[PDB]
Amino acid sequence: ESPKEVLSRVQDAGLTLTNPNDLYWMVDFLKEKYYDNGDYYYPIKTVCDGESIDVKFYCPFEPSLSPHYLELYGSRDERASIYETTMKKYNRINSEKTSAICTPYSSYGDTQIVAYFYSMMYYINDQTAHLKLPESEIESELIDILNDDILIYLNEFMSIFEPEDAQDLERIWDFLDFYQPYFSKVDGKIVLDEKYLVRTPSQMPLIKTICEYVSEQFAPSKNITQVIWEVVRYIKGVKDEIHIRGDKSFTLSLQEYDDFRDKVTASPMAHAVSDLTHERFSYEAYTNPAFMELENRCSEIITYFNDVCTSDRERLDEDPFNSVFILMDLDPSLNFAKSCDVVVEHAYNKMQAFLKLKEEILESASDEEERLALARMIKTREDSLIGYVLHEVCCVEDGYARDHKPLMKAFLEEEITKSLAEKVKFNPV
Ligand SMILES: CC(C)=CCC/C(C)=C/CN[C@@H](CCC(=O)O)C(=O)O
Ligand SMILES: [Mg+2]
């Protein structure tokens, strides 16, 4: 469409997330207003316990939205039929928007597979969130189901894992840790014992859809060990979260929170699959200690940004595992607004640490092939960082985001109206 008809729609109906075209104009506005002006501080306007949360998320990477977002959104009802879900829950997760904005330069299928991975994290997260309830409301049967589900989910990823190198089979086998006694190595594959296939988990169609795509698209020609490795790390992290949330003794320091969030942010799973979509790819990077730290900085930045945006909702859940609340518990002078400022500052320092690791990783490359591979893999993680910022910025319609921001809806509608008018006025120049 033209800026004139979009301006007419915004002046009359405002901005929506139900019309997928609006997101293209929102992301275009954010790039022109911020990135294109050298301003890498994106506004986040929300509330927490009645306190105004008015902060800036720092991210110096180029904003973009996938050209496939229109088709992804147009097929969202078919996609949702895979899930055991209400549409109310599916709409708030909005994996179509997450994948399109964090993975903007991929094919339709390579963008959709990222949506599937992020949706898997959200649905498992909301299943684990049952442990947030008071002790008198916990149902042990739901916890038994959850513990069985993630073990069965893990085996489904094991079932597509047939590495060319036996060293990669040992890498995953040694990484199973407390899950290893449930598995056996059988004909070059890691298999769950038949005793523990006791149910069909509620999101098994989703997990099978993920495994089928990875098996059919990447397993024949690429080394998918890191995809499996990150899934193991995530599933073990969910188990750690169950153990952490199960014991109502919440004793996580900020560093222990970082180490825990390194496992459960799920973006490393999406990066592992996205890495396989590019010819520039170095499997050795995954065991490079500097690259592993770069992935951890990325997960922590997303976590800290998420902690600010989820603060008011998680405060009502009495959920203590949020960097905003951990800092307040350690410092009594902090209210919610001042704590969010500290989290935002920590996120800025992690971003600078990310950029410092990036320069060191690329300088350590031994040849052009490895440099271009590392640079491509780092670029993929940068896409997710700016994508997640814009994801939270553009929560402008209630029901189509985990954390609707009515102050962002008002701010973006006021600002995009002036920007679209400037496009119309100088047209066709
Ligand atoms: C690009 C994406 C999608 C990154 C993952 C975002 C993230 C860090 C999710 C963690 N989930 C939160 C609560 C989110 C919610 O409930 O909406 C938690 O459990 O700490
Ligand atoms: Mg949280």
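The numbering of chain A matches Swiss-Prot: 46-474, in order.
Quick check of the header: X-ray crystallography, 2.1 Å.
Backbone N, Cα and C define each Cβ position, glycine as well.
Among the mutagenesis results in Swiss-Prot, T143 to M has the note: Acquired activity on dimethylallyl diphosphate (DMAPP), but reduced efficiency with geranyl diphosphate (GPP) as substrate. The residue drawn here is the original one. Close to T143 (mutagenesis position) in the fold, though at least 6 residues off in sequence, lie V159, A160, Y163, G432, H436, each with a CB less than 8 Å from its CB. When secondary structure is read from DSSP and collapsed to three states, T143 (mutagenesis position) falls in the helix class.
Under mutagenesis, Swiss-Prot gives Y167 to L with this note: Strongly reduced activity. In sequence order, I138, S140, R447 constitute the residues six or more apart from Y167 (mutagenesis position) in its chain with CB-CB distances below 8 Å. DSSP assigns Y167 (mutagenesis position) to a helix.
The annotation that Swiss-Prot gives for the mutagenesis experiment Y167 to A reads: Complete loss of activity.
Where Swiss-Prot documents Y167 to F as a mutagenesis experiment, the accompanying text is: Normal activity.
Long-range Cβ proximity for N351 (Mg(2+) 1 binding site), meaning a same-chain Cβ under 8 A and a gap of 6 or more residues, is found for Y433, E437. The annotation Mg(2+) 1 binding site is assigned in Swiss-Prot to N351, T355, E359 on the grounds of experimental evidence.
Using a 10 Å Cβ-Cβ cutoff, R358 (mutagenesis position) registers 15 neighbours. The annotation that Swiss-Prot gives for the mutagenesis experiment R358 to A reads: Complete loss of activity.
In sequence order, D352, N367, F370 are the residues of the chain that are 6 or more apart from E359 (mutagenesis position) and have a CB within less than 8 Å of its CB. Here the residue is the original one, while Swiss-Prot reports the published mutagenesis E359 to A with the comment Complete loss of activity.
Sequence annotations record features per position, and here Swiss-Prot assigns Mg(2+) 2 binding site to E359, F366. In the three-state DSSP scheme, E359 (mutagenesis position) falls into the helix class.
In the structure as shown, the Cβ atom of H436 (mutagenesis position) sits within 10 Å of 24 other Cβ atoms. According to DSSP, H436 (mutagenesis position) sits within a helical segment. Under its mutagenesis annotations, Swiss-Prot gives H436 to A the following note: Reduced efficiency with L-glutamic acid (L-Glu) as substrate due to a reduced affinity.
Taking a C-beta cut-off of under 8 Å and a sequence gap of six or more, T355 (Mg(2+) 1 binding site) has these contacts in its own chain: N367, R447, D448.
Between the alpha carbons (Cα) of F366 (Mg(2+) 2 binding site) and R358 (mutagenesis position) lies a span of roughly 12 Å. A Cβ distance below 6 Å to any atom of ligand 2 is met, among the mutagenesis positions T143, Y167, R358, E359, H436, by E359. Residue environment of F366 (Mg(2+) 2 binding site) contains 18 other Cβ atoms, counted within 10 Å of its Cβ in all protein chains. For the recorded site, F366 (Mg(2+) 2 binding site), the DSSP three-state label reads coil. The 6 Å Cβ screen around ligand 1 retains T143, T355 from the recorded positions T143, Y167, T355, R358, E359, ordered by sequence position. Apart from the site residues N351, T355, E359, the chain places the Cβ of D352, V353, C354, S356, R358, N367, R447, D448 no farther than 8 Å from the centroid of the site's Cβ atoms, the recorded Mg(2+) 1 location.
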